[PDB]
Each structure stands twice: as C-alpha cells, then as structure tokens.
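What follows is a single structure, written as structure tokens, with notes after it.
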Amino acid sequence: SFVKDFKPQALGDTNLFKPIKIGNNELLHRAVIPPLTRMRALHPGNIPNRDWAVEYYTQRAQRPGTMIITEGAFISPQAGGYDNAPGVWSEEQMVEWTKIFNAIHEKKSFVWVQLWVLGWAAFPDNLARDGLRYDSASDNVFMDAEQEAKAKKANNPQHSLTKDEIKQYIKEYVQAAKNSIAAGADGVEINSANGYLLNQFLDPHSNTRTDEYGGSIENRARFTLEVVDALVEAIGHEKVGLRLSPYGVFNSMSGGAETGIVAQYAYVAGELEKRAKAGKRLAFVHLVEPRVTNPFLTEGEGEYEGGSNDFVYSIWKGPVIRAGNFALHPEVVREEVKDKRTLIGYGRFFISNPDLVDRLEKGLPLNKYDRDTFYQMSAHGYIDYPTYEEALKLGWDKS
Ligand SMILES: Cc1cc2nc3c(=O)[nH]c(=O)nc-3n(C[C@H](O)[C@H](O)[C@H](O)COP(=O)(O)O)c2cc1C
C-alpha cells in the first residue's frame, strides 16, 4: 500500500533536479541512494547475492544520472563479522560486483562502493569461529550488554588495536578501494560513521587510548585521516568520499551529550578543506542528519534538536550529501536544496520505491516499506516492490 496520510509535493521545480558534477560523475539530479545494508550476500565467502543483487541495483538505477552508494562492503575477513553482508576483498566477490557495476552503468547511473569495517559492532562469535579477533579502539569499554555476553560466551574478548594492526587495516582499505575501481566502480566511500571502527576511534566514549590514536581531538581523528590520505594517494581524491554522523548515537556513540562533539567533527572537516586547498579535494562529504540518531527508529523518533549539521558548511566548501528522514518532508528538502551544493540521500524510501526519483519529481504517492524484509534472505521485500505504474495495476487504491 501507499503511505496513508502523506501529502506529496512535486519537487521538479527545485535544485533537486539540477545536474551537478560529483567526482568524475555528472548527475542529472541530486537524490542519491545512501549505503543500505540488506543482508542478502552468500555464506560462505560473503559473496554478493548471485540471484538478486543485479536486479535490485538495476531497478534503483533506472532514472538516468543517479548516484548509487552501495551497501557497506567488508574490506577484509577481519573487517567483517556478519555472514551475509558482502566483502570486496576476493576474486569470487569481485566477479559478482563487476556484473552489478555493469548493470548500473548500462542504465547510465553511477556507483560508489562503501568500504566497511565493523569494529565492536561485529558478532564476536562469528569472528571467533573463523579465528579472527574482536577489534575496537579500546578494551575497557564495550558496545552493549548482549555484545559482551556474546563476546565472553565465545571467549573472544574485545581487543585494542596495536599501531601495527591499524596499519594493516590501512593496507586493506587501499587494496579494497583498488579492487573496486579495477572492477569498474566510479568511486568509494569511506564509512567513518554509525559507530563502526573509525567512528569508535573518533568518539571520546569508545576511545580511551593514551597513544598517538587517542587522548585529543587531533589523535582521535588520526586513523580516519590516514585512511583518507592513503586512499587519495592510491586512487585519487575525485574518487573518494567520507561519511560522518556528528550527532549519531547508534552503536553506543556519544552524539549531543558530548560537549566536545562539535569540535571533534569541525576538526575533521577542516583538515579535509586543508587538503582541498592543497589541490586534493574529496568528491564529497556525506552527513547523517541528527533528524535520525538511530536508523532503526521510526521516522520522527530519535530526532535531535539541540544540534545542527550546518557548521560543516562554514568549514568544508565542497559538495555535501545529507541523509535522514527527508522523503516524508518535501517542504524541508525544498529549503535545504536552495543551497547550491547540497544533495539529499533517501534511505528507507529507496528500499520500497525503485522509482523514487520520478515520484519525487512528479509528487506521486510513496509505497510503504516493510520493515521486516530489510534483513531477510529473500527476494520478497527486496526486488518485488512495484513501480507507481505496477502499484496502480495492482490497485493500491487507484485501479
Ligand atoms: C535497512 C537499512 C540499512 C542501512 N545500511 C547502512 C549501511 O550499510 N551503511 C551506512 O552507513 N548506513 C546504513 N543505513 C543508514 C542509511 O544510510 C540512512 O542514513 C538512514 O536510513 C537515514 O535515512 P532515511 O531516513 O531516508 O532512511 C541503513 C539504514 C537502513 C534502514
């Protein structure tokens, strides 16, 4: 069915439909598909789903000139911990990623791969099974109750990375970025948000280190900035993006409670613009809005009003993708895009609406999303969401 009490608004007369050049890509519009994990990858090997992946992506790349950021992809076995999320380290995986990159490209859209590293958000037991450690910034602070239960049951205690294991992670980031570009991706996005590894190093709650990687604004951002620099040297700055979520609290992150949280992020944004001047400006900065502090809360829940992402604009002068509960709020989007260098990421509604872009331009109703198939080893709730036309033929009230 269609979203019940939603009053759509045509957005065709806005900047959301003015082209823009991101990296090497020329988008025909500014609605991007943010990284969305769907757990359809195949175990063993974290192989992208051979039966449905191409269809799903092909479906969402139908409106020409769309920028698509893929589901988080593990850069190595030690970076993972979820049996059904895809990896981007082996041939067996790249052979399937290529097919996917081709379908999107044939539809004249673009694709950026999100390099993912779990940290304490991984399942300690899955990692122990395969002989991998349970990594994180520190070892005297854990994610949550059941994470420490799982960890000790599996006897795979949270481990504080040594300076050498951090370098090894940097090695793997480069190799995975290279494999992705080599396989034909338009670029890669470094996920330094949502409480995953890098975010665990940025956060003063999860990072209680005393070495060169903790203890100050400058040290907490170190790991993240070294990944940036390394990838920039390896494949070029116009092929790299950085995702941040300043006020997010998902996965045990601080958010607005940390008085020094804004300074932590303003510093990162500044160093980025520093390099921008030195010629090496990243493709973009992706920000998770405080409108959604937790992606697993219904729209309107976990909304932070004591803080704003606007400070980034004062520091970073490049393109900025903002994601978070924008689909059901065209009036909000309408104002946000008045700014000339802003893109909007639509998450949850790009799951249930393969033709979102067209429904946004024309102000047509929105298909509801089934929360239950977000993470299911099924085609149902993955590739069977109908386009507006099909929804009509089905009689989602308008026959
Ligand atoms: C099913 C699902 C999977 C997601 N997977 C990822 C992911 O792989 N990496 C990431 O950085 N964010 C992920 N997100 C967060 C989204 O990118 C987005 O920022 C968030 O859903 C807020 O946007 P929305 O209100 O338009 O859905 C996910 C969200 C959902 C609901």
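Chain A is numbered as in Swiss-Prot; the shown residues are, in order, 2-400.
This entry, so its header tells us, was determined using X-ray crystallography, 2.3 Å.
Positions of Cβ are set from backbone N, Cα and C atoms, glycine also.
Feature annotations, reproduced from Swiss-Prot:
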{"type": "BINDING", "residues": "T38, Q115, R244, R349", "note": "FMN binding site"}
{"type": "MUTAGEN", "residues": "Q115 to N", "note": "Strong reduction of substrate binding"}
{"type": "MUTAGEN", "residues": "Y197 to F", "note": "Reduces oxidative half-reaction with 2-cyclohexenone 6-fold"}
{"type": "ACT_SITE", "residues": "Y197", "note": "active site, proton donor"}
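The secondary structure of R244 (FMN binding site), as reduced to three states from DSSP, is extended strand. Considering only the recorded positions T38, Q115, the Cβ with the fewest other Cβ atoms within 10 Å is that of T38. Sorting the binding-site residues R244, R349 by the number of other Cβ atoms within 10 Å puts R244 first. Applying an 8 A CB threshold to same-chain residues 6+ apart, the list for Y197 (mutagenesis position) reads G73, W117, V118, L119, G120, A122, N252. Under the DSSP three-state reduction, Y197 (mutagenesis position) is assigned to coil, being neither helix nor strand. A straight line from the CA of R244 (FMN binding site) to the CA of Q115 (mutagenesis position) spans 9 Å.
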